[PDB]
Every structure is written in structure tokens, then in C-alpha cells.
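Let me begin by presenting the structure, written as C-alpha cells, before commenting on it.
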Amino acid sequence: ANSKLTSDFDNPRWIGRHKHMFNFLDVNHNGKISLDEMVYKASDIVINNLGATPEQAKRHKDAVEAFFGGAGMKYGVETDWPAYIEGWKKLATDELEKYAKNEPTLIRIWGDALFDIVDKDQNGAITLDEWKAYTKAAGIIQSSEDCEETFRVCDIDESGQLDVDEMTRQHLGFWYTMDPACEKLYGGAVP
């Protein structure tokens with residue numbers, strides 16, 4: 001492993017980051033969300049907004065399923081906030097253990113599936129316009145300014161593209177650890 005990455009689950013900013021995403025995913029404010037809703041949203045984006053082929057959409061669905069499944073979410077089950085954050089601690093712990101052992105993480109698997117769809121050239125890297133297209137379809141980022149901040153925070157290659165290796169590292173830090181190097185990865189869109 002190129003980094004020594006550790007959890008910080010009692011940091012109110014960690015908890016808060018995931019509460020933000022919980023509230024953003026709970027579009028109708030039910031106080032709970034299901035795996036059914038998560039995989040619906042994921043496939044809706046890639047198939048109906050981003051042009052995914054059937055095989056590409058299925059690969060992506062599988063990776064989203066396993067990601068949220070790692071946080072304890074299940075088909076036909078409604079997950080409330082207390083269960084969600086409990087599951088998220090397990091997910092992060094498991095991911096960081098795989099990382100420390102140089103084994104593929106669920107976030108890498110998902111990234112590789114998503115980048116196959118989003119990168120016009122299928123070479124594992126995306127342009128700013130492609131990042132804007134994905135994030136604004138998903139709604140996780142709403143403004144171009146915030147999408148631009150992502151390219152400031154990450155190490156960009158000489159052609160001005162964000163590669164999956166770099167985005168995986170940044171996401172490990174941003175979602176699992178509170179690495180201060182990854183602050184503002186989504187600009188002002190996600191605290």
C-alpha cells in the first residue's frame with residue numbers, strides 16, 4: 001500500500017459527511033432508504049443519462065450492489081440512519097483492511113465499472129466535461145465550480161484527465177478516513 005490509511009469514525013465531520021449523503025439519497029425524506037432505490041438510481045443514471053451498453057450497465061449495477069451491500073443494505077429492507085452509519089463503519093473498516101493488504105476494494109471495482117462508461121476512450125481516465133456529466137446526472141454535484149474543484153484537489157495527468165488510480169486513492173481518503181489531503185474533493189457540494 002502506498003499510504004497508511006486509518007479510520008476516524010468518531011470525527012463529527014466523518015459522520016456528517018455520510019449524513020449528508022444519506023439525506024441526499026433519501027430524496028423524499030422518508031428517514032430510510034433501500035438497496036432497491038440505490039440500484040435503481042445507479043442504473044437510471046448510466047443507462048438513461050450516460051449511454052451505457054447493457055453489459056456495462058450490469059457490471060456497474062453489480063458493483064453498486066456490492067458497495068452498498070458492504071454497508072449492510074439489502075433488497076426489500078429499509079435502512080434508517082442509525083443502521084446506515086453502523087454499516088458504513090463496517091464497510092470502511094473492511095475496505096481499509098483490503099487496501100492495507102493490496103487487495104481490490106469495492107470502491108476500485110465500482111470506479112473501474114463507472115469509468116468504462118464515462119471515459120469516451122475507455123482508457124481509465126476522464127475529462128472535466130465527463131466528470132460534470134456524471135456528477136450532475138447523479139446530482140452529487142450541482143455546479144460547474146464545484147466539479148472544477150475536484151480537478152484542483154486531485155493530481156491530474158498532462159492531458160488534463162483524472163485517472164481511476166488517482167480517483168480511487170482520493171475516494172479512500174474522502175469517504176473512509178478524513179484524510180485532510182482530500183478536503184473539498186467535491187468542492188462545496190459535499191462537506
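Counting starts with 1 at the first residue shown.
Recorded method is X-ray crystallography, 1.8 Å.
Just so it is clear, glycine is given a Cβ too, placed from its N, Cα and C backbone atoms.
Here Swiss-Prot flags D26, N28, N30, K32, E37 as Ca(2+) 1 binding site. Counting only same-chain residues at least 6 apart in sequence, those with a Cβ under 8 Å from the Cβ of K32 (Ca(2+) 1 binding site) are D26, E78, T79, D80.
Remark: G31 (mutagenesis position) has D80, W81 as non-local neighbours, by Cβ distance under 8 Å and separation of at least 6 in sequence. One mutagenesis experiment named in Swiss-Prot is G31 to R (Swiss-Prot position 36), and its note says 100% activity loss.
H60 (mutagenesis position) falls within a helical segment according to DSSP. Where Swiss-Prot documents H60 to F (Swiss-Prot position 65) as a mutagenesis experiment, the accompanying text is: 100% activity loss.
Same-chain neighbours of the domain 'EF-hand 3' (112-141): 24, 41, 45-46, 49-52, 56-57, 59-60, 62-63, 147-148, 150-151, 157, 159-165, 167, 186-187, 189-190, counting only residues six or more beyond its ends whose CB sits under 8 Å from a CB of the stretch. According to Swiss-Prot, the domain 'EF-hand 3' annotation covers 112-141.
In this view, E130 (Ca(2+) 2 binding site) is surrounded by 19 other Cβ atoms within 10 Å of its Cβ, with every protein chain counted. DSSP classifies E130 (Ca(2+) 2 binding site) as helix under the three-state reduction. Swiss-Prot lists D119, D121, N123, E130 with the feature Ca(2+) 2 binding site, giving sequence analysis as the kind of evidence.
What Swiss-Prot notes for the published mutagenesis of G124 to R (Swiss-Prot position 129) is this: 51% activity loss. In sequence order, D112, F115, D163, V164, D165 make up the list of same-chain residues 6 or more apart from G124 (mutagenesis position) whose Cβ falls under 8 Å from its Cβ.
The feature domain 'EF-hand 4' is assigned by Swiss-Prot to 142-177. If one looks beyond the domain 'EF-hand 4' (142-177) by at least 6 residues along the same chain, the residues whose Cβ comes under 8 Å of a Cβ in the stretch are 2-3, 5-8, 17-18, 92, 95-96, 99, 105, 107-108, 111-112, 115, 124-128, 131-132, 135-136, 183-189.
Annotation of the mutagenesis experiment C147 to R (Swiss-Prot position 152) in Swiss-Prot: 52% activity loss. Its Cβ taken as reference, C147 (mutagenesis position) is surrounded by 22 other Cβ atoms within 10 Å in the chains shown.
Record note (Swiss-Prot), mutagenesis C147 to S (Swiss-Prot position 152): 33% activity loss. The unchanged residue is displayed.
What Swiss-Prot says about the mutagenesis result for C154 to S (Swiss-Prot position 159) is this: 41% activity loss. Under DSSP, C154 (mutagenesis position) is assigned to coil, being neither helix nor strand in the three-state scheme. Every protein chain shown contributes to the tally, and the Cβ of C154 (mutagenesis position) ends up with 16 other Cβ atoms within 10 Å.
According to Swiss-Prot, the natural variant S159 to N (Swiss-Prot position 164) carries this note: In aequorin-3. Taken residue by residue with DSSP, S159 (variant position) is part of neither helix nor strand, so it is coil. Note: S159 (variant position) has non-local neighbours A125, i.e. same-chain residues 6+ apart with C-beta under 8 A of its own C-beta.
In this view, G160 (mutagenesis position) is surrounded by 10 other Cβ atoms within 10 Å of its Cβ, with every protein chain counted. What Swiss-Prot says about the mutagenesis result for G160 to R (Swiss-Prot position 165) is this: No activity loss.
One mutagenesis experiment named in Swiss-Prot is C182 to S (Swiss-Prot position 187), and its note says 71% activity loss. Of all the Cβ atoms in the protein chains shown, 18 others lie within 10 Å of the Cβ of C182 (mutagenesis position).
It is 14 Å from the Cα atom of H60 (mutagenesis position) to that of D119 (Ca(2+) 2 binding site).
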